[PDB]
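Take a look at the structure set out below.
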Amino acid sequence: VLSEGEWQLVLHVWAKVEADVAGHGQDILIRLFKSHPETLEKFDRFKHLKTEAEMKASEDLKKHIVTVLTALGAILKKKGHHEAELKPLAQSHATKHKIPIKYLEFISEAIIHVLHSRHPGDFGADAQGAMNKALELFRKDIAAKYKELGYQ
Ligand code: HEM
């Protein structure tokens, strides 16, 4: 569903994220929790962080978000050939964290927002399109695994 050119744009933009994973991650979470405060309730520790500055000062949050974006980066670099990487993630997010697909849509929106904020010259319509397709492919495939595990 993505062309080789689309995957190159995805990966071009992701190399930029990789220059500061923690900083992009912090911004993505803050944007998620500002836009969709219900999502914060899924994080037993982070939900007690009262302000954007407390969130940026949390080493726990920073460590966590780097783990998250490392997993996302690994999946993107597979250019759709990501079943083996998705399987465990679907398993923990369906069975333990209980994350609905619409919250993966919310975080997808925050990713696009933060990448456009930081890298507008390397993130125009074609690049936004390709990342949107790549994040949609990730969610569709996670959604299929959710069903196989018996989660709604
Ligand atoms: C790009 C989409 C996401 C990716 C790549 C991702 C990735 C990860 C990874 C690698 C971990 C640690 C291992 C694990 O338990 O599976 C994790 C844990 C976690 N994830 Fe996600 N996640 C995504 C979306 C979300 C969303 C949208 C939420 C909530 C609204 C969520 C909530 C959690 C929670 C609550 C944990 C456990 C944190 C802890 O207490 O240690 N995840 N995620």
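Swiss-Prot numbering applies to chain A: residues 2-153, in that order.
Determination method: X-ray crystallography, 1.5 Å.
Just so you know, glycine gets a Cβ as well, placed from its N, Cα and C.
For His65 (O2 binding site), the number of other Cβ atoms no farther than 10 Å from its own Cβ, over all displayed protein chains, is 16. If you look up Swiss-Prot, you'll see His65 marked as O2 binding site, on the strength of experimental evidence.
Sequence annotations record features per position, and here Swiss-Prot assigns nitrite binding site to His65. For the recorded site, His65 (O2 binding site), the DSSP three-state label reads helix.
In this view, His94 (heme b binding site) is surrounded by 22 other Cβ atoms within 10 Å of its Cβ, with every protein chain counted. Annotation source Swiss-Prot lists heme b binding site at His94, citing experimental evidence.
While the structure shown retains the original residue, Swiss-Prot records the natural variant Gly122 to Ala with this note: In metmyoglobin. Cβ neighbours of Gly122 (variant position) (same chain, under 8 Å, six or more residues apart in sequence): none.
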Pop the Cα-Cα gap between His94 (heme b binding site) and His65 (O2 binding site) into the table, whole Å please.
15
